Amino acid sequence: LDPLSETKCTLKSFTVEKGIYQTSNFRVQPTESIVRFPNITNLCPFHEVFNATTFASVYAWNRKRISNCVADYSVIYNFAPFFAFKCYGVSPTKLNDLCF
Amino acid sequence: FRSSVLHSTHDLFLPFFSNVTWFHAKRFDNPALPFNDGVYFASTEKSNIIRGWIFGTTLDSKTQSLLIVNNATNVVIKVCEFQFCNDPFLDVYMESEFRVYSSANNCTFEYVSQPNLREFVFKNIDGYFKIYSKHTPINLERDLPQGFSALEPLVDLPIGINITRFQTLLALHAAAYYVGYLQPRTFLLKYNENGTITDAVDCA
Amino acid sequence: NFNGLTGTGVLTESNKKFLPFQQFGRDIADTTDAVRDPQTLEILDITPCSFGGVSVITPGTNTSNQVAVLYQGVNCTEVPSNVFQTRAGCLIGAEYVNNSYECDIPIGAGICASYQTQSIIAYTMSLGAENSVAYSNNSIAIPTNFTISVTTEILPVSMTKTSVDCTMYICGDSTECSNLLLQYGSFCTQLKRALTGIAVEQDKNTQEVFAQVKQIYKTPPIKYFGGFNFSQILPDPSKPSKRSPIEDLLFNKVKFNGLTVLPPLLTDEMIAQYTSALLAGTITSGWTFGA
Amino acid sequence: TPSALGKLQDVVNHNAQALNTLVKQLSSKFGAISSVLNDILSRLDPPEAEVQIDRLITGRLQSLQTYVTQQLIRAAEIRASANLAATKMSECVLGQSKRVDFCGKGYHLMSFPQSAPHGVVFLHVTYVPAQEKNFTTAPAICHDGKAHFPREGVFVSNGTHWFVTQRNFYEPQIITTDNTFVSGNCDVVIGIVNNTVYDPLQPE
Amino acid sequence: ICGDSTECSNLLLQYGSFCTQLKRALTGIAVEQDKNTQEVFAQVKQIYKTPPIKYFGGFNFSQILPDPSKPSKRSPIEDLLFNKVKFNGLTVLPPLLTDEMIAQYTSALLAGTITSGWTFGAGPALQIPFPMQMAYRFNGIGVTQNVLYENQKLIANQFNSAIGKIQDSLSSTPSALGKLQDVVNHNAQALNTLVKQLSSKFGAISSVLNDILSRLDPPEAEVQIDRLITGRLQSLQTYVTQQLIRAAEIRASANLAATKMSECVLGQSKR
Ligand SMILES: *[C@@H]1O[C@H](CO)[C@@H](O[C@@H]2O[C@H](CO)[C@@H](O[C@@H]3O[C@H](CO)[C@@H](O)[C@H](O)[C@@H]3O)[C@H](O)[C@H]2NC(C)=O)[C@H](O)[C@H]1NC(C)=O
Ligand SMILES: *[C@@H]1O[C@H](CO)[C@@H](O[C@@H]2O[C@H](CO)[C@@H](O[C@@H]3O[C@H](CO)[C@@H](O)[C@H](O)[C@@H]3O)[C@H](O)[C@H]2NC(C)=O)[C@H](O)[C@H]1NC(C)=O
Ligand SMILES: *[C@@H]1O[C@H](CO)[C@@H](O[C@@H]2O[C@H](CO)[C@@H](O)[C@H](O)[C@H]2NC(C)=O)[C@H](O)[C@H]1NC(C)=O
Ligand SMILES: *[C@@H]1O[C@H](CO)[C@@H](O[C@@H]2O[C@H](CO)[C@@H](O)[C@H](O)[C@H]2NC(C)=O)[C@H](O)[C@H]1NC(C)=O
Ligand SMILES: *[C@@H]1O[C@H](CO)[C@@H](O[C@@H]2O[C@H](CO)[C@@H](O)[C@H](O)[C@H]2NC(C)=O)[C@H](O)[C@H]1NC(C)=O
Ligand SMILES: *[C@@H]1O[C@H](CO)[C@@H](O[C@@H]2O[C@H](CO)[C@@H](O)[C@H](O)[C@H]2NC(C)=O)[C@H](O)[C@H]1NC(C)=O
Ligand SMILES: *[C@@H]1O[C@H](CO)[C@@H](O[C@@H]2O[C@H](CO)[C@@H](O)[C@H](O)[C@H]2NC(C)=O)[C@H](O)[C@H]1NC(C)=O
Ligand SMILES: *[C@@H]1O[C@H](CO)[C@@H](O[C@@H]2O[C@H](CO)[C@@H](O)[C@H](O)[C@H]2NC(C)=O)[C@H](O)[C@H]1NC(C)=O
Ligand SMILES: *[C@@H]1O[C@H](CO)[C@@H](O)[C@H](O)[C@H]1NC(C)=O
Ligand SMILES: *[C@@H]1O[C@H](CO)[C@@H](O)[C@H](O)[C@H]1NC(C)=O
Ligand SMILES: *[C@@H]1O[C@H](CO)[C@@H](O)[C@H](O)[C@H]1NC(C)=O
Ligand SMILES: *[C@@H]1O[C@H](CO)[C@@H](O)[C@H](O)[C@H]1NC(C)=O
Ligand SMILES: *[C@@H]1O[C@H](CO)[C@@H](O)[C@H](O)[C@H]1NC(C)=O
Ligand SMILES: *[C@@H]1O[C@H](CO)[C@@H](O)[C@H](O)[C@H]1NC(C)=O
Ligand SMILES: *[C@@H]1O[C@H](CO)[C@@H](O)[C@H](O)[C@H]1NC(C)=O
Ligand SMILES: *[C@@H]1O[C@H](CO)[C@@H](O)[C@H](O)[C@H]1NC(C)=O
């Protein structure tokens, strides 16, 4: 309620005998979430995956390795109407907050 | 960053006054040295002679291997399952050579970023492959002059491959280098007001 | 959260000179106090925002209810009706007066508070009254009178001798728990021996303080010694325990969970008799019986 | 002024709160499920009850160790205080101490002991000077062509006459031979003045 | 122990009043350091002032008396002495008496001891010429009063040459003030030990609470967080015990200094 009340709670008594009693502490935290990572530059080549016209047949599906890059999965909603988007492994939407 | 403080850390350091192998320069002195927990590399080549480093355990296209060729213009760091024979060489013909390896299985990593006593430290721990470097000029006779030259971090790339041996290749058509072995010790580093290390003290 | 480095603090434009590879800055306490932005290469300093035990300056609830707080170690600009910036921290609830008085409630470096016209006020304590000694190479001052002043000094002598049972306090009338206590070694033996040593030490302290006399001296029937009245220190037979009025005031003004309190070896009557013997000796023998 | 006897009140309060805090930690729940043991052995399996109660033993054993350490520190402090009190008894009550501010504020004459709960109170009868008057002084006196110095006292002047009085009490005495010394001539004393020195042997 | 962690804060309440005893012990030391200075320097209640700068009996007190040239109002010896002697919840509290007030107490004691002798220790400060003041001190050690009067010019020269050598003695050889610097050295190294044990590894997967709370199961990681609470609370207990021991040592030293002031400065001692 007031400094006198927490002073009484610290001494565990309803009376005070004219002293300087250490009661509590103080802090401040109005904001957070400042710049974390540097310029995202080396994007993963999702252009030659979702925009490539020449796709191989299902019996001879292509195998393309994606590594050493930043996978901006937000571009999937651009190069395709995301009709049958279904993530069976981790999460459909929670995909940019984890790494492999 | 550290400003005018003394910091002691238990890490793989080169022991002071230890036993370091030297190769006093077609004479190349490449005996396919082994690779312990750390290799300290230093050279005094004339001009762009010692610009090759390979790593790996078995090297017979069965384990991951390293191939760092400077190409006189960049730092071509590529990780793949190369095939190294009993004697690699870089006898160009320009600035092109292929007889170093003969196969490439996966090639899962590539790094081609841009770059007279040159010093290097190659460490592999927790999957990462730490790389340090430092270039300081010398003018006296070739005797590894006494002093202090702190090595700055260069690449620090994560790979995760297994490395137990390493070899150095030179381009052909002085060539002296040093190979030191890092050991688990405890040093006492002194940093200046700008963060530059001035001297170290081996506690053992 | 610079590159994963989590923390909380103020970020100001730093004048440090890092190296191209360095990203963080540490002090001798292995604490990150300087950091660089990952996008822009500008260096920033990390300082702790605010923390300090707020001491509520209270003049006692028996007098009044107004209180004052003291945010120790922080300015008055980072706090959420008088506000004054003392060198010990921001003080809220008391104004600073220029007059200097005696230090009543210690507030910090040279600042003390008191309940005076009411409201709480802070000021610079006065070390004493100014007295210019009129020195001269031929001036002397000789006292023409005197004043017999009886001062009091209070010093503790002994503590309360206590002894605690190890197993009965830790577990208590238990068997499955007492078996695990045996695995802890002889820690129970150390505490008991330490408490017995403390008890015999308090007994020895009482003996060395009060039992300095070899015999017990008593005063003759009270008569006119020299005009001095010792009735305040001499015991009286009309009151039990044979304590003087001063000792009576001293005595008036000043379950077992495995722990017990041991009674003193010398009771309140034996110490009273030792004090009476010391007094009777020092009034009829002076410094002679002590030698 | 209840704060006067605060020295012994603090002792008894520390003796009380040390036992009250020790028994208050008995009802604690250090990383456990319940503070009492009957609700642990009769509710949890023996393989887990021995692990859960072991943390309660360490919490209560640490409380006993802290209690014993604090009691030892307080016993050392009280032993220092009791040694001081015994020395003060022997040097103020059993005699007269010349040590200033040891047996009261002023010139100690005698002291009286008084018994107190877990302590002792001394009554210091001190001699305090007061009501002083300023006078003119001189280091020596030149009467018979030679300097004179007071045996036990000081030389004071009320403006016209000179007298020798006690250093701590005002008692003017006529400067005579049995109250002054004789050493040296009247040339090395800085500030020596003239005055008559009486001699009871000359008229008789 | 926690450092802005809600899970640790609510869990620390189960350890009882261990935090209360540490704060009470640290506050008992704080009020002890202020009482020590009040018993050593705060001897007289009257702030005596030195007369205008002159000579008393040929003795040159320019090295111990305060000079109005410097703003700190400290004597040359005090200046030479002074010229060579918050993070992670650690807050250093300022002493009740500042260095300016301690200098004023010292100046008052000095003006009392050079203009009144030991008379200001038992009561009012009585005027007395410093030549014949030291003459009384010769009579106390068994030397007649006439020796000082016949060697006053020699006593003043030996005194002034000795006081002047004190500056050269305490200036060079910095090991002379080692007894007083070791106190702050021990305090600083104890604070460094207390702040460095925060990054310890008492058995948890990491030293930071965020690296453990985000990795392990919050309801399961309680038994591992408690392993760091005990490691950090025992460090605080060790720090408080060492501080209490050093406080007892400093209290003994301060009582010795108070006896020294009351007997050597406020009077003449035969011990
Ligand atoms: C990360 O990206 C930011 C934003 O693109 C970069 O900041 C920009 O860096 C450039 C190059 O140093 C600065 O210079 C020039 O500014 C003028 C305007 O005055 C502009 O017309 C030029 O095209 C050029 O950008 C630019 O001022 C600066 N802008 C900001 C807002 O900071 C930053 O350099 C990048 N960092 C890395 C390591 O790539
Ligand atoms: C590095 O060494 C090589 C040969 O050992 C030097 O020749 C250059 O080799 C690179 C590839 O290794 C060539 O880049 C290529 O460009 C084509 C487009 O023209 C692109 O489709 C390829 O994927 C590849 O990136 C480069 O053209 C070639 N230079 C010349 C003049 O033929 C090379 O100069 C050395 N230095 C560097 C910085 O590469
Ligand atoms: C460094 O190691 C080499 C060998 O690894 C040492 O050379 C040997 O020296 C001993 C004498 O102590 C000889 O008996 C051996 O025959 C040498 N072996 C070889 C292969 O030459 C060399 O002494 C070591 N140096 C230091 C400073 O320890
Ligand atoms: C640390 O960095 C500072 C800043 O660059 C260096 O100070 C410079 O020193 C040179 C050589 O003495 C001067 O020419 C410059 O004028 C200085 N800079 C400034 C801003 O005055 C300092 O020398 C560096 N420390 C070391 C040990 O090299
Ligand atoms: C010594 O002093 C005490 C009190 O300080 C005297 O006791 C009082 O004596 C008067 C008689 O004049 C009584 O009216 C009071 O009731 C007494 N008070 C107490 C507390 O006993 C005592 O008489 C004095 N001694 C002498 C010899 O006169
Ligand atoms: C200083 O003291 C002397 C000594 O007592 C004073 O002289 C006396 O004066 C009275 C007053 O007439 C005479 O009755 C005495 O016979 C004098 N005695 C002597 C020894 O001379 C003198 O008056 C005092 N002066 C002052 C200024 O107080
Ligand atoms: C009073 O004191 C003065 C000063 O000490 C005496 O004057 C000195 O007398 C001696 C011997 O008579 C001379 O050798 C000195 O040269 C004198 N000094 C001065 C400064 O005059 C004086 O004799 C004393 N007695 C009287 C009656 O005056
Ligand atoms: C006392 O001694 C000092 C030096 O030992 C003399 O010099 C003075 O020194 C102080 C600093 O301690 C300066 O503040 C003064 O300005 C100095 N004075 C002079 C004249 O140089 C000092 O003169 C001596 N005092 C006397 C009265 O002789
Ligand atoms: C896909 O590639 C074509 C060229 O092959 C290009 O014109 C187009 O902008 C790319 N992106 C999309 C979304 O079509
Ligand atoms: C893989 O690395 C380990 C070091 O941890 C080494 O002992 C082992 O021999 C390496 N494997 C091969 C095939 O060399
Ligand atoms: C302080 O306490 C005393 C004793 O209980 C009481 O008589 C007095 O009235 C109190 N002060 C005030 C201002 O009420
Ligand atoms: C604010 O804090 C700084 C830091 O100690 C201090 O120097 C200053 O006097 C304080 N007050 C103001 C008004 O800046
Ligand atoms: C000395 O002081 C006492 C008490 O102050 C007083 O009773 C007495 O009359 C004084 N004597 C003289 C001579 O002034
Ligand atoms: C000594 O004491 C007795 C008894 O009190 C008394 O009668 C006598 O007068 C005293 N002597 C003197 C000189 O006062
Ligand atoms: C004492 O001082 C006063 C005031 O200065 C002065 O009038 C008086 O003469 C002095 N006493 C003596 C004995 O000189
Ligand atoms: C006392 O000091 C004053 C002023 O310095 C001086 O005039 C006088 O001669 C001195 N007296 C003696 C006896 O030295």
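Going by Swiss-Prot, the residues shown for chain B are 43-67, 77-143, 145, 153-174, 188-245, 262-292, listed in order.
Backbone N, Cα and C atoms are what each Cβ position is placed from, and that goes for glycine too.
Recorded in Swiss-Prot as a mutagenesis result, B:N121 to Q carries the remark: Partial loss of biliverdin affinity. Contacts of B:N121 (mutagenesis position) defined by a Cβ separation under 8 A and a same-chain sequence distance of 6+ are given as B:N99, B:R102, B:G103, B:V127, B:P174, in order along the sequence.
Its Cβ placed at the centre, B:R190 (mutagenesis position) has 16 other Cβ atoms within 10 Å. The secondary structure of B:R190 (mutagenesis position), as reduced to three states from DSSP, is extended strand. Quoted from Swiss-Prot, the note on mutagenesis experiment B:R190 to K is: Partial loss of biliverdin affinity.
Under a cutoff of 8 A between CB atoms, and with a sequence separation of 6+ in the same chain, the neighbours of B:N234 (mutagenesis position) are B:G107, B:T108, B:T114, B:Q115. Under its mutagenesis entries, Swiss-Prot includes B:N234 to Q with the note: Increased resistance to neutralizing antibodies.
Annotation of the natural variant B:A67 to V in Swiss-Prot: In strain: Eta/B.1.525, Omicron/BA.1; the original residue is retained in the structure shown. In the three-state DSSP classification, B:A67 (variant position) falls within coil.
Around B:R102 (variant position), a 10 Å sphere centred on its CB holds 21 further CB atoms from the protein chains shown. In Swiss-Prot, a natural variant is listed as B:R102 to I, annotated with the note In strain: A23.1.
Of all Cβ atoms in the shown protein chains, 10 besides its own fall within 10 Å of the Cβ of B:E154 (variant position). According to Swiss-Prot, the naturally occurring change B:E154 to K is described as follows: In strain: Kappa/B.1.617.1.
With a cut-off of 8 Å between CB atoms and residues at least 6 apart in sequence, the same chain places nothing near B:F157 (variant position). Among the natural variants in Swiss-Prot, B:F157 to L has the note: In strain: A23.1, Omicron/BA.2.75. The residue drawn here is the original one.
Under its natural variant annotations, Swiss-Prot gives B:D215 to G the following note: In strain: Beta/B.1.351. Counting every protein chain shown, 7 other Cβ atoms lie within 10 Å of the Cβ of B:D215 (variant position).
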Between the Cα atoms of B:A67 (variant position) and B:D215 (variant position), what distance do you get, rounded to the nearest Å?
13
Alpha-carbon spacing, B:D215 (variant position) to B:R190 (mutagenesis position), which is rounded to whole Å:
14
Pop the Cα-Cα gap between B:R190 (mutagenesis position) and B:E154 (variant position) into the table, whole Å please.
22
If you draw a 10 Å sphere on the Cβ of B:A67 (variant position), how many other Cβ atoms land inside?
15
Three-state secondary structure, which DSSP defines for B:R102 (variant position):
coil
